[PDB]
Amino acid sequence: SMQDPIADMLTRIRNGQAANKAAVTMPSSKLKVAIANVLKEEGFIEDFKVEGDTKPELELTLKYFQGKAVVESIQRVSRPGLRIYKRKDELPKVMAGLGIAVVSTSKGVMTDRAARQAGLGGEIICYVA
Amino acid sequence: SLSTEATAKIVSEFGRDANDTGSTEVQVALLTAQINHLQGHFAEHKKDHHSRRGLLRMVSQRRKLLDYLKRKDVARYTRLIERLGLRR
Amino acid sequence: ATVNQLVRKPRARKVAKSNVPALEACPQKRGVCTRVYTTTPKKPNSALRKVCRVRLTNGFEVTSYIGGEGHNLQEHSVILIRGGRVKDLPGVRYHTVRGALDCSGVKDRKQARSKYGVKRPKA
RNA sequence: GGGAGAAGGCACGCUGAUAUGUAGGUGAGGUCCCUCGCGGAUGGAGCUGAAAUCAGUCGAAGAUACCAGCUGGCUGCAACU
RNA sequence: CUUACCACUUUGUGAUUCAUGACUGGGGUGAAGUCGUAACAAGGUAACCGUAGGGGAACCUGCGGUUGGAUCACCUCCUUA
RNA sequence: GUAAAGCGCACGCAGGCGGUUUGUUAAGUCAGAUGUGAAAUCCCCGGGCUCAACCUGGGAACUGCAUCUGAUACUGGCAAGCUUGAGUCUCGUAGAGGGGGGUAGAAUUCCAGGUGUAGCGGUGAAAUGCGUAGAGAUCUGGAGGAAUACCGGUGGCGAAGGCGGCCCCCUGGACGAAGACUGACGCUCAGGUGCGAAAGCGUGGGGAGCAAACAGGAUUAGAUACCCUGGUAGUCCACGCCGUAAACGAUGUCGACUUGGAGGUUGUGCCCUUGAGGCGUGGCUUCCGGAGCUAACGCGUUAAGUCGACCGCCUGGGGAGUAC
RNA sequence: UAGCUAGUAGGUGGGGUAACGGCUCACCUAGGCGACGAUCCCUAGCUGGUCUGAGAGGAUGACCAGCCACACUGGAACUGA
């Protein structure tokens, strides 16, 4: 059984990215969309659509800067069971702040850099680099 | 498995007048009628272990759909158990 | 290992023990010699090494090495012993402090003098 | 199954109370039912009556006599009656 | 004085743990002891695993299992073959 | 995987984890607040003792608990759904899947009888054995018990160990093609209960072949062995017991994702189905190899790649999978 | 070390504390605790702190300070806030 589907979402993106696919498709959920929205805004991925809304699918398109993958690598952190939480000041800096942590705060799913300006802690989903 | 013409009868009586296949009460009644048929088989066939594995699959499965039914409509579950004669 | 599995029966750091039984886990101990033995070493070496069997104060009895090139030691003499595993000799894990108690030092070392126990010659 | 009553130890009389004799068993007249009297319900007279705890009290000793297993450890032989 | 609880003390029984014992099972270790080779080369009977049997000992042997064995490693040329 | 390390395999309770949508509650979660977290020993900035150790002022710390106030992204609760997950129905298909009964042929054997003469059998060669009491061979007839040629293939089925004549009876599981139905019923699993190749084992039957033990012969310096002639338990059935294995893919389960080629095999959509042919889709299966990974060999869409969840297990060699 | 425990577990009411409370009693009634490791055995004063380590962590509880406990050993009470 597919125990965490956001873990799956990121893993399609890594395997996607590795195999030079233009687009990556998977079942959607509101959280997946909200995550893709941060990735899109931070430039890791060009675009997404949500389509087949009778029984959804999300498809997003990957970026290749020049013959080399835009994402260097992306890993899930708040994996089921473990569920790591960070305070506002603790809030982790991925790769000297060149990465991002995607952080589920009570003011939404957002990047660490903006979460830090907000002064709001929360659940750390995945880090990009 | 259970006889096709008997199966028509089972679905008719423990389903609603829509004649469901998937409804939980009907699956439990079908398993039960098969467990009772098989329980006559394993009288004579004491040392059949490979078909006994399939028996323990039906019993385990029923046991799970009974958990489901009791989490939903407790009225329906208490009714079903006594109408099919389960436990003591 | 799974994090839930480690919750259920935690990691246990490797079981600790000393290479010096007896003493009393403290650096010195006295004992009276019971026997003195000249003995041979284990195989790539050939020598005739000098050992005493010593009954420590605590009532353990242990076999202890007698360093240096001369020794005056006799059976039934009180000596002080200090840890030290002598690689050659079977079962010898301790040494005798040559300058302490009735062990009486090593005459005429001029270099590693305070090992063993040799007074400064020019004092 | 046993060994096992292993071993070992405490209690025990008499008298008062709980109860002028209890719990328990017995089941009279009395009242009612009905195929209707060697009957059933029935209420509970008198009768009989165990054991306990609690108090007291006598002697050196309360299973007071008679009549009631000596115990355990190692081991030969033979399953055993 | 007296009954009540109560230390020390006593006596019976078992458990545990340390010491210890005629003696004997198995293990370790020793600058060329005796006997035979068992394995490593498909090690001269392929090795190993499991369980029974046997033997001075390595081990042999039945039965079933593996490759963690590996040697000109067969097949429709048939006309060259 | 091979270095120590995956339970032999399954079912499954307690436990861990939980598709997807909305509402709601606000437990965990975060933000703010307040009380507390004693003192100096830590830390930064000061000061004094001629410097330092040292003493010393003020802040910060003491990551925690506590209650009040808030936030709703997440996960939990709770209510109502949705349907890809998972389950369920009809129609079909392949196969040594399981259990119980019967039955047929070939062959080794044994007894019976006919013919027929001197070796037969055995090996490197040989001897023990069997034979002039008539063997071996050969023809006929009967008896019995195990196995079930060829077909058979990288094949197929099976949770694994495992399962090959044929026939019927009971019955398990998988897979397809379309329709429909329930609506998260899921995944994993300590303890647990369940299921064995094998030899072993109890009690009862059976005994044709093979065959440990045992014997005899040979080789050998021995030779308890190899080889040969015999041969008992056993193997075979019925029922009961300890559950061992190099119980394997030396690889735990389920699920998602990630270039292919060549072949087996089975359902199945389309074709003047017109070359044992062309296009389409699922299931298992096998050799090869790419990215990647691995110490290397090697794995490679059936992973040892990228990850998710849950469980087992390991921590130098000997001793020891032994002792108690 | 897998079962431990009947004043133990709960209640009622009386006695008792300075006070709640099996704290203690006599009725009652049958639970309580336990694989989230009770019970049983071994070891240990506890902490702020100290050492160490980049941190997490590991070791520890000299000294300074806080609390506890002991007072020759076992037991008891008094006086008194």
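In order, the residues displayed for chain C correspond to 2-124 in Swiss-Prot numbering, which applies throughout.
If you check the header, you will see the structure was determined by electron microscopy, 3.6 Å.
Including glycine, each Cβ sits where the backbone N, Cα and C put it.
In this view, C:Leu57 (mutagenesis position) is surrounded by 18 other Cβ atoms within 10 Å of its Cβ, with every protein chain counted. Among the sequence features in Swiss-Prot, the mutagenesis site C:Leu57 to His is noted as follows: Protein is not incorporated into ribosomes.
With a 10 A radius on its CB, C:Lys88 (mutagenesis position) counts 8 other CB atoms from all the protein chains. In the three-state DSSP classification, C:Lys88 (mutagenesis position) falls within coil. Quoted from Swiss-Prot, the note on mutagenesis experiment C:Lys88 to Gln is: Confers low-level resistance to streptomycin and a 15% decrease in the translational elongation rate.
Within the same chain, the residues at least 6 positions away from C:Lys43 (variant position) whose Cβ sits under 8 Å from its Cβ are C:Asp89, C:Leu90, C:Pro91, listed in sequence order. Annotation of the natural variant C:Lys43 to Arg in Swiss-Prot: Confers streptomycin resistance but not hyperaccurate translation.
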Between the Cα atoms of C:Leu57 (mutagenesis position) and C:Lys88 (mutagenesis position), what distance do you get, rounded to the nearest Å?
22
What DSSP gives for C:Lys43 (variant position), in three states, is coil
Can you check what DSSP calls C:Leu57 (mutagenesis position), collapsed to helix, strand or coil?
strand
